[PDB]
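Asker: Right, I'll just put the structure down here and ask away after.
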Amino acid sequence: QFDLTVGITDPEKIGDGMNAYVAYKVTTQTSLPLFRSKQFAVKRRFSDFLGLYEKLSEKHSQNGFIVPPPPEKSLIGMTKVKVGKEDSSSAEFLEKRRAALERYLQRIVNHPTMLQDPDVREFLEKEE
């Protein structure tokens, strides 16, 4: 793919006291002579990562990959979402979104042309 293998796992609480937010454990690893070096893990909020998942579709409306989710229809993507924005049904549900986040992330990180946006190319490592 691109010698880059990141795995998003569980959503831990960052803030505390009134309004706490969850981070994203993106342990990307690419020994290639591009960036990262020695691989590692970065912590960022969903509101930030969303910029990709959201922008990804912004590229078009019908033609040109009209599926924000993983490279292709992997159930989680499009099937019976019905709703639009976030809703969350249970605590574990929050983790379900994390997993898919890596699936879609792999595609963008996979192809340098896919990301396109200078931010997306550097979003996989976006800290804060």
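For chain A, we keep the numbers from Swiss-Prot: what you see runs 142-269, in order.
Recorded method is solution NMR.
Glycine is no exception: its Cβ is also placed from the backbone N, Cα and C atoms.
For reference, Swiss-Prot lists these features for the protein:
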- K214 to A: Abolishes phosphatidylinositol phosphate binding. Abolishes endosomal location (MUTAGEN)
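Are these features on the surface or tucked inside, and what are their neighbours?
Answerer: The Cβ of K214 (mutagenesis position) lies under 8 Å from the Cβ of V208, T220, each on the same chain and at least six residues away in sequence.
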Asker: Reduce the DSSP letter at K214 (mutagenesis position) to three states and note it down.
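Answerer: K214 (mutagenesis position) sits in coil per DSSP, no helix or strand.
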